[PDB]
Each structure stands twice: as C-alpha cells, then as structure tokens.
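Below is one structure, written out as structure tokens; comments come after it.
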Amino acid sequence: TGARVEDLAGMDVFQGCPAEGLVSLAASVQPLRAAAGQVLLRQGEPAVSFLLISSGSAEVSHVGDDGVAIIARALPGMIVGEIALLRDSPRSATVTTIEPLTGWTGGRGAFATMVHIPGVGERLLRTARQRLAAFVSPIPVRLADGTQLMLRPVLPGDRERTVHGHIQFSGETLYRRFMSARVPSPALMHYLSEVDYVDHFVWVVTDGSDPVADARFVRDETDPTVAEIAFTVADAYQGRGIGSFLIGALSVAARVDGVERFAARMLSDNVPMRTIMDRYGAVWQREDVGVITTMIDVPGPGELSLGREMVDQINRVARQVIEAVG
Ligand SMILES: CC(=O)SCCNC(=O)CCNC(=O)[C@@H](O)C(C)(C)COP(=O)(O)OP(=O)(O)OC[C@H]1O[C@@H](n2cnc3c(N)ncnc32)[C@H](O)[C@@H]1OP(=O)(O)O
Ligand SMILES: Nc1ncnc2c1ncn2[C@@H]1O[C@@H]2COP(=O)(O)O[C@H]2[C@H]1O
C-alpha cells in the first residue's frame, strides 16, 4: 500500500533528505482521503496517528483553559499529529478539514522510523514548539501612563501581521535598528519571524492584536552562554518604558535558556538604548565608526524592576515555550 518516495519528497520536513532515506517510511504509511468538513483529530484524544498533507487544507483549533480557541491552519507539505507523538501526550488541538484533503498517514511505528531519518526529528521538534507557542497565554502588561498591552512570543504570522498592520515604524526607527531606513526585505522578515526559541528567542508586545514592539536574543555560535540582544519599539509607543520592560522580560527568558551574558551593539548616538544598558552597566567599547558595543551579565534575581508576580508570569510563559517539547 506504501507511498511513492516522490509522494513524500515535497513535504517540508523531508527537504534536503536523500531519496533512499525515505524508503522505509514510504513503506510504513497509507493514503488518506477526507472530505471538506471532516474531523481528523481531537484535543483530548491519545495519539496513535500522524498525517502528511498532499492536498487541501485543515483548520487547527485549540481550546485554552480560558476557554477561548486559538485557530491556525495546516497546509500541504506539513505534518500534523506529530506533536502529541513527540511529547507522548494528548492531541494539542482539534484538526478539521477545510478543503477536501490527501492523504499520507502513519502510526506510532511509521513515526519511529520517521524520527530516525537524520535531521528529521530535529525539524519536527523545532516546528513543534514553534506551533505550541500559539497556545501560550499572552501576559497583560500595564505601563506607567496607563496604556495597556500584551506580552507573548513571536509567531511566524507576526511577519504578516506587521507588514500589513496599521502600526508605523519610521525610517529613522528602521535605521536605528537595522542601520537602514528602508523597510526590511522579505528574507529578513522571515528571519526575524521563524525561530526555534532555543538559540533564538523573541518577545513581542501588542496592543492586543497587532505587535507594537519586540525584543530578541540570538545565542552566540561559538559561546552558547552569551547571546546578542536587540529591540524594536514602534514610534508612538517609544519612550513609555517598553524597552526597559522588554530587557527585563528578555532577561527572564535568557535565564531559562541557559544564557548568561548579553552582548549589545548600537549607534553611538542612540541614547535611550545606551541608557537602558547603563542601568545594568556596563563599559562601552568602540566596535566601529559611530558604532559601539558592550557585554553584561544577565540580571538575574533581585536586579529587576519588573515585580514578582510579573517575573513569575513571564518566566512561566517563557519556560512554557522553551521546554514545551523537551
Ligand atoms: C541592542 C539594540 O537593540 S540597538 C537598537 C535598538 N532599537 C532601536 O533603536 C529602534 C528604534 N528605537 C527604539 O526602539 C527605542 O525607542 C528603544 C527601544 C531603544 C528605547 O526604549 P523605549 O521603549 O522607546 O523607551 P524606554 O522608556 O524604555 O527608555 C529607556 C531609558 O531611556 C530614557 N529615554 C527615553 N526617551 C529618551 C530620549 N528621547 N532621550 C534620552 N533618553 C530617553 C528613559 O527615560 C529610560 O531611562 P530611565 O529608565 O533610566 O529613566
Ligand atoms: N499553530 C499550529 N500550526 C500548525 N499545526 C498545528 C498548530 N498547532 C497544532 N498543530 C497540529 O495540530 C495537531 C493536533 O494534535 P497533536 O498535538 O498530535 O499535533 C498537533 C500539530 O501537528
């Protein structure tokens, strides 16, 4: 009954893989056909199953404890059902066919053989937590002047959210951040967007719909105990204390991630960033003309202006995203 290796060769998780690598698995799966409106999976059910989508589309619906449902979509080239099999846990979501759908599917054993394809298990994990991040609970954040926002992790869709959003990021902003006043290339947006949360962590703050700002760190290639950090705040939200908060938040996430030292780079002439830094120290060095750097140990307990309940919620959400699949 098995699948033609070509049949699986389009699936995102298999890209780069040598055809021979896929044969055992291609032998371990059966074809699946489903009509529009049909239910493939359900949120509490134990996981016996996984599916790879050749054609059609499916709605993903997750009911949080609040009782409100986050929705996403599963599309051709994508696995679904992998996560519960990854964590050995219940279905994270209910999955329903939108478009009539095909149709490669397998069981626990096929999954095993799949995981044993080199660098496949890793992709699966990455993408898994990537998806689980949508189900985490956005933390209410009320700044000193009363304006109310939300703290959550970046989602790939933030990319879209931001490009077509009504929130303005000035050329001067773009320049202070990326050193060009121009709007970020699609390639770049993808980079800022899709992350593993392990070597690349990103906070976004929103008005409750659209992201108004972000803070991220990327673990150093050679030294995993240090990461370079960066921030962006939308023009009209600047100067209200968002950046200070975000370095706190980022610091909690960092602590979780096993990161110790933050590295920073910036225009010598960008005062607020420098000020934020200066609160923790530390000495500035000149990296290049008009450009400065620095290195700080990560505060750390007692060194944060955030709160207790607050650092609790943050550390909780962060750790929830980071260790979700491991
Ligand atoms: C490592 C990197 O990310 S470098 C580049 C950073 N990103 C950018 O430059 C992009 C566009 N500009 C921004 O995003 C900036 O507004 C940020 C994020 C650097 C600043 O953070 P914000 O959220 O805007 O304001 P925030 O309230 O956190 O400012 C922090 C500190 O600088 C002070 N500050 C605010 N505005 C100004 C200003 N116009 N001039 C001087 N100091 C200022 C604040 O008082 C505060 O100091 P304090 O807490 O000791 O009193
Ligand atoms: N945000 C998302 N985007 C795409 N697919 C998802 C998302 N969240 C959950 N899923 C899939 O929905 C499945 C529901 O049950 P599982 O946890 O077995 O595995 C889950 C994932 O394969």
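Chain A is numbered as in Swiss-Prot, which gives 8-333 for the residues shown.
Determination method: X-ray crystallography, 2.8 Å.
Backbone N, Cα and C define each Cβ position, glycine as well.
The C-beta environment of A91 (3',5'-cyclic AMP binding site), restricted to residues of the same chain at least 6 apart in sequence and closer than 8 Å, consists of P53, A54, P97, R98, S99. DSSP classifies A91 (3',5'-cyclic AMP binding site) as helix under the three-state reduction. Per Swiss-Prot, the feature 3',5'-cyclic AMP binding site maps to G88, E89, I90, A91, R98, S99, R138; the stated evidence is experimental evidence.
The annotation domain 'N-acetyltransferase' is assigned in Swiss-Prot to 156-318 on the grounds of sequence analysis.
Long-range C-beta contacts of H173 (mutagenesis position), restricted to its own chain and to partners at least six residues apart, with a cutoff below 8 Å, comprise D217. In the three-state DSSP scheme, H173 (mutagenesis position) is classed as coil. Record note (Swiss-Prot), mutagenesis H173 to K: Induces autoacetylation of the new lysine in the absence of cAMP. The unchanged residue is displayed.
The annotation substrate binding site is assigned in Swiss-Prot to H173, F238, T239, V240, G246, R247, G248, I249, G250, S251, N277, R286. In sequence order, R183 make up the list of same-chain residues 6 or more apart from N277 (substrate binding site) whose Cβ falls under 8 Å from its Cβ.
DSSP assigns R184 (mutagenesis position) to a helical segment in the three-state reduction. In Swiss-Prot, a published mutagenesis experiment is listed as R184 to A, annotated Completely abolishes the interaction with the aliphatic tail of the substrate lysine.
Same-chain residues at least 6 positions away in sequence with a Cβ under 8 Å from that of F185 (mutagenesis position) are, in sequence order, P191, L195. Looking at Swiss-Prot, the entry for mutagenesis of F185 to A says: Completely abolishes the interaction with the aliphatic tail of the substrate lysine.
Annotation comment: Swiss-Prot describes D214 as Mg(2+) binding site, evidence class experimental evidence. Under DSSP, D214 (Mg(2+) binding site) is assigned to coil, being neither helix nor strand in the three-state scheme.
Just so you know, the Cβ of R223 (mutagenesis position) picks up 21 other Cβ atoms within 10 Å once every protein chain is counted. Listed in Swiss-Prot is the mutagenesis experiment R223 to A, annotated as follows: Substantially decreases the interaction with the aliphatic tail of the substrate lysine. Markedly reduced activity, with an altered pH-rate profile and abolishes direct interactions with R-184.
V225 (mutagenesis position) falls within a strand segment according to DSSP. While the structure shown retains the original residue, Swiss-Prot records the mutagenesis experiment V225 to A with this note: Substantially decreases the interaction with the aliphatic tail of the substrate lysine.
Here Swiss-Prot notes a mutagenesis experiment, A237 to V, with the remark: Completely abolishes the interaction with the aliphatic tail of the substrate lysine. Other Cβ atoms within 10 Å of the Cβ of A237 (mutagenesis position) number 18 in total over all chains. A237 (mutagenesis position) falls within a strand segment according to DSSP.
Non-local contacts of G250 (substrate binding site) by the CB criterion (under 8 A, 6+ apart in sequence, same chain) comprise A222, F238, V240, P279, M280, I283. Of the binding-site residues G88, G246, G248, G88 has the largest number of other Cβ atoms within 10 Å of its own Cβ. For the pair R184 (mutagenesis position) and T239 (substrate binding site), the C-alpha distance works out to 7 angstrom. Residues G88, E89, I90, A91, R98, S99, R138 make up the record's 3',5'-cyclic AMP site, and a Cβ search at 8 Å around their centroid adds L48, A54, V87, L92, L93, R94, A100, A135 from the same chain. Checking the recorded positions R98, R184, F185, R223 for a CB within less than 6 Å of any atom of ligand 2 leaves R98, listed in sequence order. For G246 (substrate binding site), the spatially nearest entry among the mutagenesis positions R223, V225, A237 is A237, judged by CA separation. Proximity of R138 (3',5'-cyclic AMP binding site) to non-local residues of its own chain (separation of 6 or more, Cβ distance below 8 Å) is seen for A79, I90, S99, given in sequence order.
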